[PDB]
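One structure is given here, and the rest of the page talks about it.
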Amino acid sequence: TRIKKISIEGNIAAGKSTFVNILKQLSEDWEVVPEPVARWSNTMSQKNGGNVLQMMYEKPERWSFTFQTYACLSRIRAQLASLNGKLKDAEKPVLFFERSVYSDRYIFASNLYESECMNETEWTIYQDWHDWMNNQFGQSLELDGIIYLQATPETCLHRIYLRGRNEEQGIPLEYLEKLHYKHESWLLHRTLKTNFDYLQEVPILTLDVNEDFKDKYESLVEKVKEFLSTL
Amino acid sequence: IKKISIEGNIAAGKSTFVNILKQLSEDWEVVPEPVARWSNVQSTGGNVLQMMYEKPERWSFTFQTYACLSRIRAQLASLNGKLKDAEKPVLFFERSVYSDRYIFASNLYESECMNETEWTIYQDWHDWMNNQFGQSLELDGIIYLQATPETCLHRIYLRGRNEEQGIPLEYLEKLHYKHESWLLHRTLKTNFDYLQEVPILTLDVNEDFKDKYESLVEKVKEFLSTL
Ligand SMILES: Cc1ccc(NC(=O)c2ccc(CN3CCN(C)CC3)cc2)cc1Nc1nc(-c2cccnc2)cs1
Ligand SMILES: O=c1ccn([C@@H]2O[C@H](COP(=O)(O)OP(=O)(O)O)[C@@H](O)[C@H]2O)c(=O)[nH]1
Ligand SMILES: O=c1ccn([C@@H]2O[C@H](COP(=O)(O)OP(=O)(O)O)[C@@H](O)[C@H]2O)c(=O)[nH]1
Ligand SMILES: Nc1ccn([C@H]2C[C@H](O)[C@@H](COP(=O)(O)O)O2)c(=O)n1
């Protein structure tokens, strides 16, 4: 489509929602599509969404498959509906997504299967499912570049505390670390091999969101806007 | 590309009758229930059908979802078959997506195996699946293979499928009633509005037709002439 698609990636509490908001406000033809999993951190889809997430917190090993499949469905469904937004009849349309279909499977669900929360028959079903739902759409959802909000696992643990979600207070530094490394291996080093080929040659901008960018954000916004010309 | 559904209870006589019809003529093909794709989970062991009967309080959601998505997959694949290339093409589906929700998943939710969250997620999913990908799988006529839950319980034993040799009558009963309330009594209301005016051909399959299937083909040939 005419509408370009950019993915906003990063660790838990790295600064994705703060950045996507700073971008929503800007007077450009940009539409932001939030993470359904973030919308459950607080409708006929939230009712479910909140309950799986609350169940995901309580018993991880039981809900990891139920949750990861409803995350990717509520993401796929959303992102497709965003493409039909006003932007179509807009000049320079850019659609930014809080995370992506690739971040779900490769970074989080994978880590969840590795964490012995999804069994082997559970993982096979998720992988065969994901593979199929992505293949059954096309260039519709294909990313035209990714933005990696790089932050040390320690800034994420202090921002987890900042955010104040009491369910997330328990999250340990090791978990963030384990996530951080899975990000760097895909986005930075690019040693992580996804099923979807096209990702191999996709531009990636890496914004060091370590020091609070909440109010000092003109610097990123420019390095973003230039990144946008190169696509 | 006339799409017919073959509906009925566990071991009522769906494949038997389906495979009698398939042999009968060209331009007639069958889209079986992938109850072996569930039996050996791979990427198109792991017997998601056994784990389900083992502990449904833990596997019913995981199952009905994979059962439904594997169907949508093979049913859609069959429409892109060689049937399109012949006169009078009538494709026969062993059960449907309406069967996977209004009978089996619905019963499991009613039997406490799926908590409300699981059930709501299943409906949310099955609704969006059928709206998007299954916009072409809309049935042209349903054949109901009506058999007592007692007969099914005897055929289940004849079959000797171990995954299900531990099925109580209660279960077969609960399903027999749901198929009656949907296909005979016509009172199981669905999210898919057209279903309301889809012809049904209810055939009693209690008295064995393995070699006495003459009458049933004579009725179905007539049924497919109204369609
Ligand atoms: C919300 C949530 C809350 C708690 C947990 N649980 C854990 O991180 C976790 C807790 C305990 C363990 C330890 N297990 C204990 C039991 N044992 C069987 C195995 C090991 C392993 C993992 C997972 C999550 N799941 C998450 N999903 C996401 C996510 C975001 C975006 C898209 N998809 C998923 C982020 S965090
Ligand atoms: O530069 C930053 C980025 C984020 N935050 C805060 O840190 C928390 C986590 O950030 P965010 O909501 O963006 O989480 P994410 O979407 O990355 O998971 C929130 O309370 C933000 O307001 C902040 O104070 N400064
Ligand atoms: O007229 C019939 C139809 C079936 N069967 C037996 O019933 C079992 C289950 O048959 P089928 O798989 O066709 O039923 P479905 O479960 O597909 O409804 C098998 O062991 C068949 O030999 C039978 O004895 N007589
Ligand atoms: N949506 C569905 C469809 C089928 N089955 C299971 C019940 C039986 O164990 C088996 C019946 O297979 P068939 O009638 O094709 O032999 O499939 C199920 O639990 N849920």
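All residue numbers given for chain A refer to Swiss-Prot; the residues shown span 19-60, 72-260 in order.
Quick check of the header: X-ray crystallography, 3.2 Å.
Using N, Cα and C of the backbone, Cβ positions are placed for all residues, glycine too.
Per Swiss-Prot, the features are as follows:
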- A:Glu127: active site, proton acceptor (ACT_SITE)
- A:28-36, A:188-192, A:240-242: ATP binding site (BINDING)
- A:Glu53, A:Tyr86, A:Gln97, A:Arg128, A:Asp133, A:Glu197: substrate binding site (BINDING)
- A:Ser74 to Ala: 4.5-fold increase in Km (MUTAGEN)
- A:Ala100 to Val: Strongly increased catalytic efficiency towards deoxycytidine; when associated with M-104 and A-133 (MUTAGEN)
- A:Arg104 to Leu: Strongly increased catalytic efficiency towards deoxythymidine; when associated with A-133 (MUTAGEN)
- A:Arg104 to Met: Strongly increased catalytic efficiency towards deoxycytidine; when associated with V-100 and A-133 (MUTAGEN)
- A:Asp133 to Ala: Strongly increased catalytic efficiency towards deoxycytidine; when associated with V-100 and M-104. Strongly increased catalytic efficiency towards deoxythymidine; when associated with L-104 (MUTAGEN)
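Structure with Swiss-Prot features highlighted.
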| residue | record | contacts (Cβ under 8 Å, 6+ apart) |
| --- | --- | --- |
| A:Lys34 | ATP binding site | A:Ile26, A:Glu27, A:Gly28, A:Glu53, A:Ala56, A:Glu127, A:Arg128, A:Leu178 |
| A:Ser74 | mutagenesis position | A:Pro54, A:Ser103 |
| A:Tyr86 | substrate binding site | A:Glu196 |
| A:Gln97 | substrate binding site | A:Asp133, A:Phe137, A:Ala138, A:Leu141, A:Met147, A:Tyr155 |
| A:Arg104 | mutagenesis position | A:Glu53, A:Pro54, A:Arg128, A:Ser129, A:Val130, A:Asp133 |
| A:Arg188 | ATP binding site | A:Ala31, A:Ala32, A:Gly33, A:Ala180 |
| A:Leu191 | ATP binding site | A:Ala31 |
| A:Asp241 | ATP binding site | none |
Cβ under 6 Å from ligand 2: qualifying binding-site residues of A:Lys34, A:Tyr86, A:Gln97, A:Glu197: A:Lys34
Cβ packing number for A:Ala100 (mutagenesis position), 10 Å threshold: 23
Listed recorded positions with Cβ under 6 Å from ligand 1, out of A:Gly28, A:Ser74, A:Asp133, A:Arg188, A:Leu191, A:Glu197: A:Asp133
Assigned element (helix, strand, coil) containing the residue listed as 'active site, proton acceptor', judged by DSSP: strand
List of residues, in chain order, with Cβ under 8 A from that of A:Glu197 (substrate binding site) and at least 6 apart: A:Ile30, A:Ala31, A:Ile189
Cα-Cα span in Å, A:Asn60 to A:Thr72, with 11 residues unmodelled: 13
Against chain B, in sequence order - recorded positions A:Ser74, A:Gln97, A:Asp241 with Cβ under 8 Å: A:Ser74
Per DSSP, three-state class assigned to A:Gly28 (ATP binding site): strand
For A:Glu53 (substrate binding site), the number of other Cβ atoms found within 10 Å of its own Cβ: 22
Assigned conformation of A:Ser74 (mutagenesis position) - DSSP reduced to three states: coil
DSSP state at A:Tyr86 (substrate binding site), helix/strand/coil: helix
Local backbone state of A:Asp241 (ATP binding site), from DSSP in three classes: coil
